[PDB]
Amino acid sequence: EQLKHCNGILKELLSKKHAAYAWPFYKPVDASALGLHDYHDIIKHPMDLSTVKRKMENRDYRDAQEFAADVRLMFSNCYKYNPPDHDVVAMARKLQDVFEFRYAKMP
Ligand SMILES: CC(=O)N1c2ccc(-c3ccco3)cc2[C@H](NC(=O)OC(C)C)C[C@@H]1C
């Protein structure tokens, strides 16, 4: 019911319209490839949109709140790991505003 609306939100976050700032969240952070040695010490519970998508498809979310908690975890990890002036942080804030807008307007 509210879960079905969550699918629409996720689709919005992954759509072309937001690609210029969403693209770094499309896949799990690869610490080795990016050369962030300490990412997995600092970030204990990694998250990204393709993981949210899988969990949605497998019906791992029992309600809208659990879905929101994973999306917020993704943004929180980013703010936690990266300095406040980093470009990826500015990208996260823009994507999060889209997310909090759609989540707040859900019936
Ligand atoms: C989402 C997130 O917290 N990160 C992330 C994730 C993916 C990629 C990445 C790069 C290529 C594919 O994925 C890069 C980063 C960031 N480093 C960076 O130059 O970001 C630019 C967008 C300014 C570092 C950070 C660990």
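Here Swiss-Prot sets the residue numbers for chain A, with the shown residues being 348-454 in order.
Technique stated in the header: X-ray crystallography, 2.1 Å.
Note: Cβ is positioned from N, Cα and C throughout, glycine not excepted.
A coil conformation is recorded for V376 (mutagenesis position) in the three-state DSSP classification, outside any helix or strand. Taking Cβ-Cβ distances under 8 Å and a sequence separation of 6 or more, the neighbours of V376 (mutagenesis position) in its chain are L383, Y386, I390, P393, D395, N424. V376 to A appears in Swiss-Prot as a published mutagenesis result, with the remark: Abolished binding to histone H4 acetylated at 'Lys-12' (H4K12ac).
The secondary structure of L381 (mutagenesis position), as reduced to three states from DSSP, is helical. Taking a C-beta cut-off of under 8 Å and a sequence gap of six or more, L381 (mutagenesis position) has no contacts in its own chain. A mutagenesis experiment is reported in Swiss-Prot for this position, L381 to A, and the note states: Reduced binding to histone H4 acetylated at 'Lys-12' (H4K12ac).
Here Swiss-Prot notes a mutagenesis experiment, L383 to A, with the remark: Reduced binding to histone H4 acetylated at 'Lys-12' (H4K12ac).
Reduced to three states, the DSSP call for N429 (mutagenesis position) is coil. For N429 to A, Swiss-Prot lists a mutagenesis experiment annotated as follows: Abolished binding to histone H4 acetylated at 'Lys-12' (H4K12ac).
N429 (mutagenesis position): 15 other CB atoms within 10 A of its CB, across all protein chains. Note on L383 (mutagenesis position): other Cβ atoms within 10 Å of its Cβ, all shown chains, come to 15.
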